[PDB]
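Enquirer: Before I ask anything, let me first share the structure, which is written out below as structure tokens.
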Protein chains: 2
Amino acid sequence: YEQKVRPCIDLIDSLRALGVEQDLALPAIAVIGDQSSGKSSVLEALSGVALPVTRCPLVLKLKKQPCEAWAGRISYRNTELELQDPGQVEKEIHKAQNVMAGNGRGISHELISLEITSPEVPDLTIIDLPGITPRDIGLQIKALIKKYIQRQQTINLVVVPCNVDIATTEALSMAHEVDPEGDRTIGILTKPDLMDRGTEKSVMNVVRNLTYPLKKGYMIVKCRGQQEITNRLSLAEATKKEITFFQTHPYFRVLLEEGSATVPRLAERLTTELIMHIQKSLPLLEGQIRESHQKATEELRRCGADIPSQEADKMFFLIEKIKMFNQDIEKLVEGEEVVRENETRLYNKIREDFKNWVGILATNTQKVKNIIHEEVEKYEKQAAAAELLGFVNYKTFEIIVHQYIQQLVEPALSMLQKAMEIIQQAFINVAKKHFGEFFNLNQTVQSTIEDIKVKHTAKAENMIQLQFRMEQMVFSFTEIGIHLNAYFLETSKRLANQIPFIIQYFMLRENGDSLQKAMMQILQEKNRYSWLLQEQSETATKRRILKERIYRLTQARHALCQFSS
Amino acid sequence: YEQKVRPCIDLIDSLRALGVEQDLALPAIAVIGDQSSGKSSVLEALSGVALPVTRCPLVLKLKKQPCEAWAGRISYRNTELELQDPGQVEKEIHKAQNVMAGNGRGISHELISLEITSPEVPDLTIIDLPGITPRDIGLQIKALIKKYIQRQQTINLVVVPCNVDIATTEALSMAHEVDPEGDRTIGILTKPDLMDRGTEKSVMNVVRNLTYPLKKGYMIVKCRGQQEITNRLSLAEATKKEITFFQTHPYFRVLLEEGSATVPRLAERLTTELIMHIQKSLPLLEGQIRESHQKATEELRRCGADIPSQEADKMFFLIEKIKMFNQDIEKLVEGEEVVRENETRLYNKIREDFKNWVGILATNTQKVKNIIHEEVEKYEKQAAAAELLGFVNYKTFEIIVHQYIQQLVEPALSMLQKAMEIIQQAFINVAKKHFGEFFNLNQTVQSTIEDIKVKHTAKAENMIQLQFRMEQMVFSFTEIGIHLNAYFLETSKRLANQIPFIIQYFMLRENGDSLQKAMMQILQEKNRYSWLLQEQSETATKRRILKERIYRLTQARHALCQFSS
């Protein structure tokens with residue numbers, strides 16, 4: 001019974017006190033209405049005293065204890081003040097409003113928790129939101145209200161004056177916007193004395209009886225006045241006064257007191273609704289706590305390498321990073337890298353390019369085979385029996401061989417270019433992977449990679465050109481054709497193995513080794529470390545936020561464990 | 001007749017006057033005899049006046065002309081003095097002897113020409129040689145006389161005293177040594193009064209007649225005395241005195257005056273004999289002139305020099321030399337060099353070394369073939385029972401291949417060493433051929449060759465090591481065996497072509513090109529030219545000698561042409 005419902009709301013109160021209100025939905029009741037709706041007078045009727053316009057949400061926590069009427073104000077600036085008097089409450093509230101908003105009429109999403117424990121106030125926790133009305137100001141108010149009412153865990157409480165058509169009210173309009181079904185919307189009609197025509201009377205009479213699709217229905221209460229702040233009427237006598245009013249009323253007596261009550265059972269209705277709602281939303285709340293904790297933990301696992309700790313753990317950290325980087329580079333060189341689905345390794349791509357090279361060599365081999373075939377076939381029969389000196393050229397075939405070799409120069413260089421490109425790309429990718437968060441270090445590494453790439457490229461091209469220079473400068477009608485064909489085959493093989501050897505050696509092994517040695521060379525300057533390991537200064541703030549979030553969530557789990565016990 | 005026979009000896013007199021006595025045989029009559037033979041007294045009896053021991057050869061030229069008594073002394077010191085009086089002649093002659101020999105009893109090959117023209121002395125040219133008998137003295141004397149009597153164009157004139165056994169005389173002994181046939185040996189017997197028995201008379205008389213195989217025979221004259229300088233006996237009365245002496249002699253009258261005369265008509269007979277001798281040896285003399293001229297001209301042509309008159313035409317010569325050198329170097333590089341019989345070319349030797357390399361590669365190929373064959377065949381079956389744990393071995397075969405490749409490094413380097421050595425040797429040889437006479441230029445060239453050799457050697461070995469590094473760092477029960485065997489074969493071929501390509505390219509082509517370009521670089525410095533083209537300078541002196549020789553020989557040809565006309 002009572003012993004079940006009190007700690008029930010105490011749990012959620014404790015959760016919001018340490019909220020944990022962010023990044024997850026938390027059960028609450030939001031009071032929404034126009035500035036002239038008089039919702040403050042209703043809150044005054046419930047708590048005993050309220051503001052005579054709020055700028056920031058007021059977390060009204062009411063407790064019913066047969067000890068004494070005591071009140072404590074808790075402010076988001078991590079402060080707490082014991083005023084022990086209802087009168088001082090509104091003044092200190094206004095002080096807090098001045099603190100949070102900025103002395104003037106501003107707006108803030110920061111919470112003011114009002115903890116009032118009294119034997120004359122119903123046990124109920126509800127949240128008061130600022131009144132409605134490019135931009136100007138009211139826009140951010142509607143945004144603030146939307147922040148709450150959009151949640152399914154938030155019960156809408158619309159406050160509507162009796163002297164206005166409820167179907168044209170902005171509060172109920174927004175409530176319908178976020179809840180078209182009306183499954184979590186409660187409507188209270190206030191200021192029944194302020195109306196001045198029978199028209200409004202019967203309109204209220206047909207409104208109290210479900211005409212609008214609100215599952216929770218409607219209730220009608222007396223404002224008790226917002227202008228009479230100092231009169232200070234007792235809650236019991238105020239209740240009796242309201243009962244007297246509705247009972248004396250020609251229409252409202254029989255039609256309301258028999259059905260939807262007018263007597264301050266509103267707080268009891270809100271109590272029951274809050275209990276049932278919380279009981280409904282508890283499992284998903286626990287689930288979301290665990291899940292959010294997991295996601296925060298993972299996102300935090302993605303970034304954590306920050307602690308320097310007297311430079312030693314920092315230089316050691318740098319050593320670790322460079323070590324891992326060099327390891328991955330070595331993996332790239334050896335072809336022992338981890339790739340994604342349908343993704344191929346660098347070394348394999350390079351091997352494909354080598355296959356292309358082999359194909360080209362075969363093509364040109366057959367070509368020059370045909371060429372020298374026709375040459376030998378022709379000039380061995382040319383002037384076969386002419387008395388001259390002879391013997392129809394011999395130095396000439398060498399320039400044919402020269403053509404055969406020369407045609408291979410540019411394709412090889414092109415292959416070298418491609419290899420250097422893709423390898424460069426891979427190295428840059430690794431450099432980005434290991435040094436993403438660190439901009440300066442990444443710049444240094446990439447610059448180094450660029451330089452070494454250029455140097456080894458020059459070396460490789462020089463060695464290729466050297467190879468071709470060596471190939472050129474060094475040396476029964478169709479016997480010669482056979483000889484030269486054999487020569488072409490052997491040369492084809494020799495090049496087919498030689499050029500990929502050069503490309504692999506200079507672009508993979510030597511490049512990788514030089515890169516690693518340069519990486520080791522980097523950490524030689526100690527006083528440069530701080531410049532190297534400079535974070536974004538955005539990831540740090542994010543890290544702090546995630547850490548605080550996780551801490552708060554662990555506190556939530558702890559409190560939940562206490563409640564379950 | 002006479003007018004024809006006089007220029008016959010006048011020719012040889014003119015030839016020796018401009019001699020051209022060196023490097024060829026020249027018709028002459030050499031006077032040889034012992035120091036105590038008294039040959040000087042014989043020369044005094046023949047010419048009218050003589051020395052009262054000669055140290056240098058005396059070219060006695062006697063002319064019979066009905067003009068006037070004239071005497072002229074011609075000395076090898078390029079001097080000439082006309083004293084026209086016998087006393088001053090004999091006084092100046094010993095002075096000349098002192099000048100040429102060195103004041104003391106020395107020896108010299110320098111000539112003293114004595115030109116005596118008188119209507120009472122026979123026309124005859126003869127040469128007086130020093131008397132016979134560390135070092136001490138006689139060895140070079142006998143050598144000097146031998147230098148003359150060895151010639152077939154030289155008539156021997158031996159002077160032997162009557163009071164001594166002619167068969168034990170050294171002069172006639174040497175005459176027999178150089179003329180065993182006795183076809184050009186004449187014997188004069190002197191001092192017949194010094195004998196003191198009839199035995200020596202008859203023995204000498206029967207010995208001269210029919211005992212020696214001398215074609216020219218023997219003749220006997222009176223010494224006329226060497227001690228009676230102040231008596232001054234008339235030539236006619238001396239002749240009549242000699243005739244009286246031989247007529248009064250018991251044996252000499254009938255046996256000599258009837259046959260081999262004793263009156264100084266001997267010199268006229270010697271004149272005729274000289275005529276016939278010169279006429280006999282003239283064609284071969286002309287031949288020797290032609291041969292010596294041709295050989296001197298050719299020997300001078302074998303060397304081209306100097307030849308800088310000035311700065312122009314000198315540098316151009318250097319350009320030519322460097323051009324030819326570079327041409328020969330290019331010949332070495334292309335393998336288009338000229339070699340001697342049974343001599344091989346550098347390129348061919350290098351190719352042989354390459355064949356050795358191929359053989360080694362074949363050996364190691366078969367080696368690793370057998371090894372991997374046994375490895376795959378055995379260790380794939382060497383399981384405990386059924387292999388259900390592996391995954392046998394794969395890195396092992398990789399290190400086997402790696403070792404197989406590594407083993408080939410040192411032989412290749414050795415081959416490179418050998419090639420660089422022999423090529424260096426060849427280049428140095430060419431440098432020596434083109435720059436033999438020029439020391440400094442040769443030094444510069446050889447130094448350059450050394451430096452370039454070292455550099456390209458470093459390049460070559462670096463490229464070989466690079467190649468092997470590329471070979472290493474880059475890669476039906478006996479399928480693995482098949483694959484690896486194919487790989488070994490292809491690798492074997494590839495290396496077999498690659499390493500000789502590197503060695504040949506760097507040691508022949510690049511070395512040669514760098515060398516030639518350096519040779520072109522040499523002539524950039526002008527002020528170095530004179531330093532570069534530095535003669536032996538012994539070759540300059542040799543050239544001077546050859547030039548003088550050629551000029552003198554042309555003079556000889558001129559005089560001979562005058563004689564022929």
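All residue numbers here begin at 1 and follow the chain in the order shown.
Placed from the backbone N, Cα and C atoms, the Cβ positions cover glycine too.
Not my notes, these are from Swiss-Prot:
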- A:33-40, A:128-132, A:190-193: GTP binding site (BINDING)
- A:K39 to A (Swiss-Prot position 131): Loss of GTP-binding and localization to nuclear pore. Disruption of nuclear import (MUTAGEN)
- A:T54 to A (Swiss-Prot position 151): Defective GTP-hydrolysis. Disruption of nuclear import and cell-cycle progression (MUTAGEN)
Enquirer: Pick out which of the binding-site residues A:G33, A:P192 has the most other Cβ atoms within 10 Å of its own Cβ.
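Expert: Going through A:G33, A:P192 one by one, the largest Cβ count within 10 Å is at A:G33.
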Enquirer: Could you tell me, to the nearest whole Å, how far the Cα of A:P52 is from the Cα of A:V53, given 5 unmodelled residues between them?
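Expert: It comes out to 7 Å between the two Cα positions.
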Enquirer: Can you tell me how far the Cα of A:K39 (mutagenesis position) sits from the Cα of A:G33 (GTP binding site), in Å?
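Expert: A:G33 (GTP binding site) has its Cα 7 Å from the Cα of A:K39 (mutagenesis position).
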Enquirer: Where's the emptiest Cβ shell within 10 Å among the recorded positions A:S36, A:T54?
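Expert: Each of the recorded positions A:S36, A:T54 was scored; lowest Cβ tally within 10 Å is A:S36.
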Enquirer: Determine, using Cα-Cα distances only, which of these binding-site residues is closest to A:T54 (mutagenesis position): A:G33, A:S36, A:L129, A:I132, A:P192.
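Expert: When the Cα distances are compared, A:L129 comes out closest.
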Enquirer: For the recorded positions A:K39, A:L129, A:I132, which Cβ has the most other Cβ atoms within 10 Å, all shown protein chains included?
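Expert: Of the recorded positions A:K39, A:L129, A:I132, the most buried by Cβ count within 10 Å is A:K39.
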Enquirer: I'd like to check the chain gap: with 42 residues not modelled between A:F475 and A:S476, what is the distance in angstrom between their CA atoms?
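Expert: Both gap-flanking Cα atoms are 24 Å from one another.
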Enquirer: What is the straight-line CA distance, in whole angstrom, from A:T133 to A:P134 across the 7 unmodelled residues?
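Expert: Output for the chain break: 13 Å between Cα atoms.
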Enquirer: Under a three-state reading of DSSP, tell me whether A:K39 (mutagenesis position) is helix, strand or coil.
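Expert: Looking at the DSSP assignment, A:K39 (mutagenesis position) belongs to a helix.
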